[PDB]
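Report on one structure; see the data block that follows.
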Number of protein chains: 4
Amino acid sequence: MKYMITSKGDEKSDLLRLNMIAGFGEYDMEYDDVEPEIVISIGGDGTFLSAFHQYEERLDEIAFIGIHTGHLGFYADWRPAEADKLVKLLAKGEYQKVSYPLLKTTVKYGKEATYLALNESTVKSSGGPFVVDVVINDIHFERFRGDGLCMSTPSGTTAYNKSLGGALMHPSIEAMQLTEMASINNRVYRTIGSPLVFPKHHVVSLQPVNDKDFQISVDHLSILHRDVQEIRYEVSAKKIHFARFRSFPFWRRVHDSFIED
Amino acid sequence: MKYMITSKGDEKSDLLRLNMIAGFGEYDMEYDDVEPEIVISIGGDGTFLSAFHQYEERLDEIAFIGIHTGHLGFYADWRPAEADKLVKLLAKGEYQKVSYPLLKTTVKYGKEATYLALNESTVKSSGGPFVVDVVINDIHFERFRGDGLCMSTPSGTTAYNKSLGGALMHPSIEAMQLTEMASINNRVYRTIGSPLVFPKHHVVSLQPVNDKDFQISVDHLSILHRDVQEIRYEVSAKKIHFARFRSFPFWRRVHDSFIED
Amino acid sequence: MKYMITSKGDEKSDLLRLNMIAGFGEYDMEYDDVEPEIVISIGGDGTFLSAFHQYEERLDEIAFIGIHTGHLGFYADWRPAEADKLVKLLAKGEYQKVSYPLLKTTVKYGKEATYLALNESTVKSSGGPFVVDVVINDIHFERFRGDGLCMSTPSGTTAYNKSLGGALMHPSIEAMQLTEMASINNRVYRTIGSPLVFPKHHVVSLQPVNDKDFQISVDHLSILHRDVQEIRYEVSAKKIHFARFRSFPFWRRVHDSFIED
Amino acid sequence: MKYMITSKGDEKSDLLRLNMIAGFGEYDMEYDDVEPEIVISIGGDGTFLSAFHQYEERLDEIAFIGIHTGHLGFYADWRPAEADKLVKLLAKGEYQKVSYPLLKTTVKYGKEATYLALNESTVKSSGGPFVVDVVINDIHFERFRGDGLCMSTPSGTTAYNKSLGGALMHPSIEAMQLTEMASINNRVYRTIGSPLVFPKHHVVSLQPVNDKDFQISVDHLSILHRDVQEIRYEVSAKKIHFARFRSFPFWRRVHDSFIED
Ligand SMILES: NCCCNC(=O)NC[C@H]1O[C@@H](n2c(C#CCN(CC(=O)O)C[C@H]3O[C@@H](n4cnc5c(N)ncnc54)[C@H](O)[C@@H]3O)nc3c(N)ncnc32)[C@H](O)[C@@H]1O
Ligand SMILES: NCCCNC(=O)NC[C@H]1O[C@@H](n2c(C#CCN(CC(=O)O)C[C@H]3O[C@@H](n4cnc5c(N)ncnc54)[C@H](O)[C@@H]3O)nc3c(N)ncnc32)[C@H](O)[C@@H]1O
Ligand SMILES: NCCCNC(=O)NC[C@H]1O[C@@H](n2c(C#CCN(CC(=O)O)C[C@H]3O[C@@H](n4cnc5c(N)ncnc54)[C@H](O)[C@@H]3O)nc3c(N)ncnc32)[C@H](O)[C@@H]1O
Ligand SMILES: NCCCNC(=O)NC[C@H]1O[C@@H](n2c(C#CCN(CC(=O)O)C[C@H]3O[C@@H](n4cnc5c(N)ncnc54)[C@H](O)[C@@H]3O)nc3c(N)ncnc32)[C@H](O)[C@@H]1O
């Protein structure tokens, strides 16, 4: 099948990628980084995140595989020592594909821009004070004052969302989760405090109150947007697909990453 | 239709129930507290919780309606002043039914007991130290040391779960959420910390380590169980049905209860 | 000097105590468990806590030393392998004494009882719902609804207080810290949420609202008190004294117990 | 006495200041904004913060007074309606002065800069990832990865510190409190999590690991510092003095600001 391999770019990852390419040469596999059907990522979660965004226009035609060369890799299923067995199983095919939900961010100006997030999308102020009205399905829910907000996919819940006190959600749940960053709460200013978990087709809109300039992050990418009228969050209709060759359940992955391994 | 009305039992609620019965007498409505199709609860959430558990064997044949006579009532949709309009709309029928998920708790001994929860089920120790192994879909996830654990339905997430730092989840999500109560974490003892959100068909089992006696709560009911071998949590296949006569969205209900009203 | 040794009571601790007694026999040291000047505790923090409460009437005439035989021991300064060096240094004397603050709990009825805590004192309800008015220096501060409250000494801040989200406080600060256990907060019920840190001479009183029966803990001891009119917390004028033979700073002790060792 | 009055600069505050100046003209009071002995601040806490920093070189010779013209004012003791009584009492003198502790921040380069904070000093990264080693009294305590750190005075504990989960500390306690902003914790990265409370003479140093550029805030002032070798926190020897004309206790001030008023 058509395939490509991204590398973190250190010596370990580059040589691992070269050896897999050499191994792939022994099968009906064509290296193609324009229209791959299989995208392998060799490095950390940052590397896997960059592989996702490199091919976010072809998510429907691609299955992803992560190899972690450090001690981490939540999106990784394979250690560097299993790489030969990965080549062989991937060549013979017959893998099972699993899909995780993604988050759609729409940014409107006074012009529209959409982004897709695998981990989360966050909003902070452009230096000044961050104040936004939070509107859920056209209902004014709260006026948020504080550092920012974080909207997470299910597989993102173990990332920034976790550090903000959010819940960890199994990725079979088509949802997104909103967490607060250092909200101000006194007798005049009130936010819900708790993380909020939204189903598909629910729309969370953030609307400016004074300043209209915000720093918006999508996974690792952070951009300053000016003249923002609205930031709109919904569960995407698009999904990321992983090639799975063995059982590595989400809650064991959580256990291995946070409890012990 | 067949109907019945439970009351909190103070003067306000008893007289409101009597006036609705008098009002219902002017329609083809039969008061029947054995096999009602409509169960009205006049009081607080405690009163609504008791109405649910009074009829938990007929959940499939019943639509519930809550009237709050205090300043509260998350499961209430109606103030006492709208009661006449409620009688009339309920008599004419043509309401829409909505369903919220429920939580199944199974308790095994060395003998089995199942319970249904609308808010949550919690586990604490019988005086001694609480230590349980947490097993998710037969995978040992963690050994929990601390005060206890709380497993919440979606509509329970605004109740005890919220006070434990859990996320608020829209009830259209068929899930349950596990929160920690004062976990011990040092270099030898480790829990995940974060709330965990589980989909349908996922099974969370709690298994004793030393003591086998636990205080188990199901909504307001708290029972000491002895010789416990396992406590098993899953999303129930049963659902509670509410009669809805107008739009009162979950997130507005959350806003009204916690932000402002 | 006069000394005594308490043991956890397993084989390791009993034989360690016997060997130290044998070692102490080679110096001008008299074993006396009625009026010791040195109290050695061999076991865990539970064992050290029991040694403190065994001699809480002679705190001014006693220096404590902890030996941890497990992997833990926040109040321990010594591993079992250093016990011979401990005997020798303790015999030669010339140690430095350090003092940590303690917490005074006063419980009034309709009759008065005082208790001294090294870790903390907690209050919960006797089965029913816990509601108390919190009065600081005779000023009504809040009405607490929830599971309970925890008042911690500085050295207790790394114990139950920590699991409740409290701050870790250096023991040179003569203070006590109040933390909430699962407080109810909605638009009608409001608590401060945050831990509160009180100086010496500040008095925190808890006063019942409906039920007057409470479960009160003092370190490991938990007693049900009936007909309670008031629970009064203040920093004690009494202090626990530790014999110190080398520098083991509080923040390194915290690092070793929670970060890495 | 020598006095001056800062104003927020809206119509309400400017006219209030003019009326107090007119009122002060009827007493032996000289308006002097170079060497005042009394500094009155008319506005919000932001206004009071700016008054403190305008005169931070003469803290020993100045007593501060806050008048809040909005609904807030933690450092304010007076509403605009009491301003005439304030002029009269301040003219007759015989007020009592109270002192709150302050925080010293030292920033070293490869050159030294010191700052004084009334609320807090915070550190974040200059766009990249924030990683610092936390050294307490020359002991390496932890390597912090996350959004940033916040070091708070006692009177700052109700401000940013509170929103970060920190404890509220009575200002008679000469301490500073360190809180985490969204720390990363997994099986490879570990921070203490809990807020840390440090006494006088304890030194907290933050030392870079990779990037040496940081955004450092001191109260409202936020500056990007380059080539930073160390950020050093200690309780200052300097104190802010407030003129007090009546009892308004700290815990009532907390109650009024966060519970009800
Ligand atoms: N954008 C600022 C860069 C600083 N963040 C950072 O050092 N994160 C890397 C660590 O997180 C792990 N990770 C990832 C990741 C990654 C790569 N990362 C770096 C890059 O791409 O350059 C971007 C992400 O970073 C996270 N992040 C940012 N700030 C914080 C914070 N304060 N606390 C916690 N996470 C934070 C956000 O969610 C970004 O999306 N996804 C997951 C996951 N699904 N589950 C469990 N672990 C996961 C990864 O293995 C490693 O252990
Ligand atoms: N079992 C000990 C009794 C003490 N609990 C108590 O006074 N709760 C009543 C308050 O909570 C509101 N509520 C209910 C409720 C109710 C009735 N309640 C009393 C009864 O039945 O006697 C039993 C429930 O109590 C909750 N609970 C227990 N302990 C705590 C705690 N520490 N913190 C927060 N909640 C707690 C548990 O989830 C029980 O199921 N469901 C929801 C909901 N879905 N959404 C939002 N508000 C809700 C209700 O309007 C009122 O404002
Ligand atoms: N009363 C229920 C018994 C269950 N508690 C329990 O297993 N605690 C033992 C663990 O905590 C460590 N510890 C102690 C201790 C001890 C002995 N303990 C047992 C006994 O005496 O039987 C009584 C204390 O327990 C604590 N506790 C109770 N419940 C919780 C909870 N949910 N979360 C966290 N702590 C809790 C309270 O503060 C009691 O005072 N002091 C400190 C300290 N100063 N600093 C750091 N670690 C410390 C000790 O090394 C061991 O690792
Ligand atoms: N630097 C970014 C500006 C955004 N911050 C903001 O709107 N804060 C104002 C609100 O906080 C109250 N306040 C102050 C204050 C003030 C003036 N403020 C604005 C200015 O000077 O322009 C600077 C301070 O802001 C705080 N801050 C910043 N970010 C957050 C956050 N995410 N969450 C909570 N607080 C935050 C920090 O501690 C700064 O020092 N001191 C106290 C206190 N001692 N006790 C209780 N309330 C207090 C004040 O009445 C008002 O209700």
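By the numbers in Swiss-Prot, the shown part of chain A spans 1-110, 114-264.
Recorded method for this deposit: X-ray crystallography, 2.0 Å.
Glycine too: its Cβ is placed from the backbone N, Cα and C atoms.
Around the Cβ of A:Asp45 (mutagenesis position), the number of neighbouring Cβ atoms within 10 Å comes to 22. A:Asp45 (mutagenesis position) falls within a helix when secondary structure is assigned with DSSP. Record note (Swiss-Prot) on the mutagenesis of A:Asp45 to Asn: Only minor changes in the structure and a 10-fold decrease in the kinase activity.
Residues annotated as active site, proton acceptor in Swiss-Prot: A:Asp45.
Under DSSP, A:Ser166 (NAD(+) binding site) is assigned to a helix (H, G or I) in the three-state scheme. Of all Cβ atoms in the protein chains displayed, 23 besides its own lie within 10 Å of the Cβ of A:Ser166 (NAD(+) binding site). Positions annotated as NAD(+) binding site by Swiss-Prot: A:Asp45, A:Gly46, A:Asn122, A:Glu123, A:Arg148, A:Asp150, A:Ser158, A:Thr161, A:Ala162, A:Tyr163, A:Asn164, A:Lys165, A:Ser166, A:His223.
The note that Swiss-Prot attaches to the published mutagenesis A:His223 to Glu is: Twice less active than the wild-type. Its activity toward DTA is increased 2-fold. The Cβ neighbour count for A:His223 (mutagenesis position), using a 10 Å radius over every protein chain in view, is 11.
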Rounded Cα-Cα span from A:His223 (mutagenesis position) to A:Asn164 (NAD(+) binding site), Å: 14
Cβ-based proximity (under 8 Å) of the binding-site residues A:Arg148, A:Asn164, A:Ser166 to chain D, or none: A:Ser166
Local Cβ density at A:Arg148 (NAD(+) binding site) - other Cβ atoms counted within 10 Å: 20
Spatial neighbour of A:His223 (mutagenesis position) that is closest, considering only the binding-site residues A:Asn122, A:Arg148, A:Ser158, A:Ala162, A:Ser166 and their CA atoms: A:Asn122
Around the Cβ of A:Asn122 (NAD(+) binding site), the count of other Cβ atoms that are within 10 Å: 26
Lowest local Cβ density (other Cβ within 10 Å) among binding-site residues: A:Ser158, A:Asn164: A:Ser158
In three-state DSSP terms, the structure that A:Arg148 (NAD(+) binding site) belongs to: strand
Tertiary neighbours of A:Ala162 (NAD(+) binding site) (same chain, Cβ under 8 Å, six or more apart): A:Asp45, A:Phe74, A:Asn122, A:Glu123, A:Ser155
